[PDB]
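Trainee: I have a structure I would like to understand better, so I am pasting it below and will then ask my questions one at a time.
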Amino acid sequence: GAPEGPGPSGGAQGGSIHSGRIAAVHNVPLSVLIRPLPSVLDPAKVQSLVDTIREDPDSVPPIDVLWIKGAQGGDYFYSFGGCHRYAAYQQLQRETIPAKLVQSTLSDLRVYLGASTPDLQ
Ligand SMILES: Nc1ncnc2c1ncn2[C@@H]1O[C@H](COP(=O)(O)OP(=O)(O)OP(=O)(O)O)[C@@H](O)[C@H]1O
Ligand SMILES: [Mg+2]
């Protein structure tokens, strides 16, 4: 749980390209991925990816993922794409998946779900 926090000490949100920020590749757990948009997966195309990760996990780049926080610091990870890439990782029963984190705002989520957008907390 986390019924407490530090405090304000740096305008991170709306920060210009000189304030402070760290965006890089990160292994985000598969159990905390948010995907509210089903898709049609192909069993032959997943096999090709499952073969790359099993034959060479270095020639496989990360996917783009949006990093947004709720009204209570609750971090939520949204993914839109790499659908087939998720099946290969999910099929290999792996614990986490490489994904590029990109700080975003609830507005960016409205562009994708400007209708079924929930209330993050
Ligand atoms: N054996 C392989 N089979 C298919 N794609 C491969 C293979 N090895 C490398 N790749 C790369 O994996 C990437 C697959 O993910 P990408 O995000 O690019 O596109 P996508 O097919 O639209 O699907 P999703 O968003 O569902 O993963 C491709 O860009 C391709 O270049
Ligand atoms: Mg495409």
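We number chain A the same way Swiss-Prot does; the residues here are 17-137, in that order.
So this one's solution NMR, going by the header.
Positions of Cβ are set from backbone N, Cα and C atoms, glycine also.
The ATP binding site annotation in Swiss-Prot covers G98, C99, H100, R101. Annotation of the mutagenesis experiment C99 to S in Swiss-Prot: No effect on association with PRDX1, PRDX2, PRDX3 or PRDX4.
A description of the local structural setting of each listed feature is requested, covering burial, neighbours and distances.
Mentor: Under a cutoff of 8 A between CB atoms, and with a sequence separation of 6+ in the same chain, the neighbours of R101 (ATP binding site) are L65, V76, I79, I113.
Around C99 (mutagenesis position), a 10 Å sphere centred on its CB holds 16 further CB atoms from the protein chains shown.
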